[PDB]
Amino acid sequence: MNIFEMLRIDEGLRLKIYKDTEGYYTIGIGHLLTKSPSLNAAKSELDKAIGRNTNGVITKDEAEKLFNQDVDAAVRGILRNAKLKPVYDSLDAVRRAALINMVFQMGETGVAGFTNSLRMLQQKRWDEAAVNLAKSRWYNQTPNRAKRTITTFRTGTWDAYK
Ligand SMILES: [Cl-]
Ligand SMILES: [Cl-]
């Protein structure tokens, strides 16, 4: 198991524009297109992202390409972030993947806002961090996926994904 396989299980793969759990236009493997309510604004962002007139549909290769960019960006965002970087550096490989997953999902700013949780992770207080992580809109809105990430943080294993 690795970050790619982990996020692919969590996000799934869709080749046609779809709406995410928040109702936003997305495509491929959790690639957010726009928060705008316009489907046209979504196709536009899509064509721009892919470099061709897609008419809202992409191929598997194209999906995987956006995915690779998105993972790469998540990692680089963590490393550039003063709040996130020290947490990431402190963790083991498995838990690093959990942090990347959260960043992929809610963006760097979102994650950096989990001040108390971050401190607990840095301190290696696993059970405590897991409890604090659950007291969030994140957990309440997407509980099954949040539990998988939380368990990963708590245990340091891939059990939740197997
Ligand atoms: Cl892009
Ligand atoms: Cl869920």
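All positions are counted from 1 along the displayed chain.
Per deposition record, X-ray crystallography, 1.8 Å.
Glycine is treated like the rest: Cβ placed from N, Cα and C.
Reduced to three states, the DSSP call for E11 (mutagenesis position) is helix. According to Swiss-Prot, the mutagenesis experiment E11 to N carries the annotation: Loss of 84% of enzymatic activity.
Listed in Swiss-Prot is the mutagenesis experiment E11 to Q, annotated as follows: Complete loss of activity. Of all Cβ atoms in the protein chains displayed, 20 besides its own lie within 10 Å of the Cβ of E11 (mutagenesis position).
One entry in Swiss-Prot concerns the mutagenesis experiment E11 to A, F, H, M or N. Its note says: Complete loss of enzymatic activity.
According to Swiss-Prot, the active site, proton donor/acceptor annotation covers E11 (among others).
According to Swiss-Prot, the mutagenesis experiment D20 to C carries this note: Nearly no effet on specific enzymatic activity. Taking a C-beta cut-off of under 8 angstroms and a sequence separation of 6 or more, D20 (mutagenesis position) has the following same-chain neighbours: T26, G30, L32.
The note that Swiss-Prot attaches to the published mutagenesis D20 to E or Q is: Loss of 99% of enzymatic activity. In three-state terms derived from DSSP, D20 (mutagenesis position) belongs to neither a helical nor a strand segment and is classed as coil.
Here Swiss-Prot notes a mutagenesis experiment, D20 to A, N, S or T, with the remark: Complete loss of enzymatic activity.
Annotated active site, proton donor/acceptor per Swiss-Prot: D20 (among others), in sequence order, evidence recorded as experimental evidence.
Experimental mutagenesis at this site is recorded by Swiss-Prot as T26 to H, annotated: Facilitates transglycosylation more effectively than hydrolysis; covalently bound substrate. Residue density at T26 (mutagenesis position): 21 other Cβ atoms are found within 10 A of its Cβ, drawing on all protein chains shown. DSSP classifies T26 (mutagenesis position) as strand under the three-state reduction.
For the mutagenesis result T26 to E, the note given in Swiss-Prot is Complete loss of activity at neutral pH; covalently bound substrate.
Quoted from Swiss-Prot, the note on mutagenesis experiment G30 to A is: Almost complete loss of enzymatic activity.
Over all protein chains present, the Cβ of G30 (mutagenesis position) has 19 other Cβ atoms lying within 10 Å. According to Swiss-Prot, the mutagenesis experiment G30 to F carries the following note: Almost complete loss of enzymatic activity. The enzyme is destabilized by 1.5 kcal/mol.
The substrate binding site feature in Swiss-Prot is assigned to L32, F104, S117, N132. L32 (substrate binding site) is surrounded by 16 other CB atoms, counting those within 10 A of its CB over all protein chains shown. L32 (substrate binding site) falls within a strand when secondary structure is assigned with DSSP.
Here Swiss-Prot notes a mutagenesis experiment, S117 to I, with the remark: 500-fold decrease in enzymatic activity. In three-state terms derived from DSSP, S117 (mutagenesis position) belongs to a helical segment.
Here Swiss-Prot notes a mutagenesis experiment, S117 to V, with the remark: 50-fold decrease in enzymatic activity. Around the Cβ of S117 (mutagenesis position), the same chain contributes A129, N132, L133, each under 8 angstroms and 6 or more positions distant in sequence.
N132 to M or F appears in Swiss-Prot as a published mutagenesis result, with the remark: 2-fold decrease in enzymatic activity. DSSP assigns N132 (mutagenesis position) to a helix in the three-state reduction.
Long-range Cβ contacts of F104 (substrate binding site) within its own chain (separation 6+, distance under 8 Å): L7, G30, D70, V71, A74.
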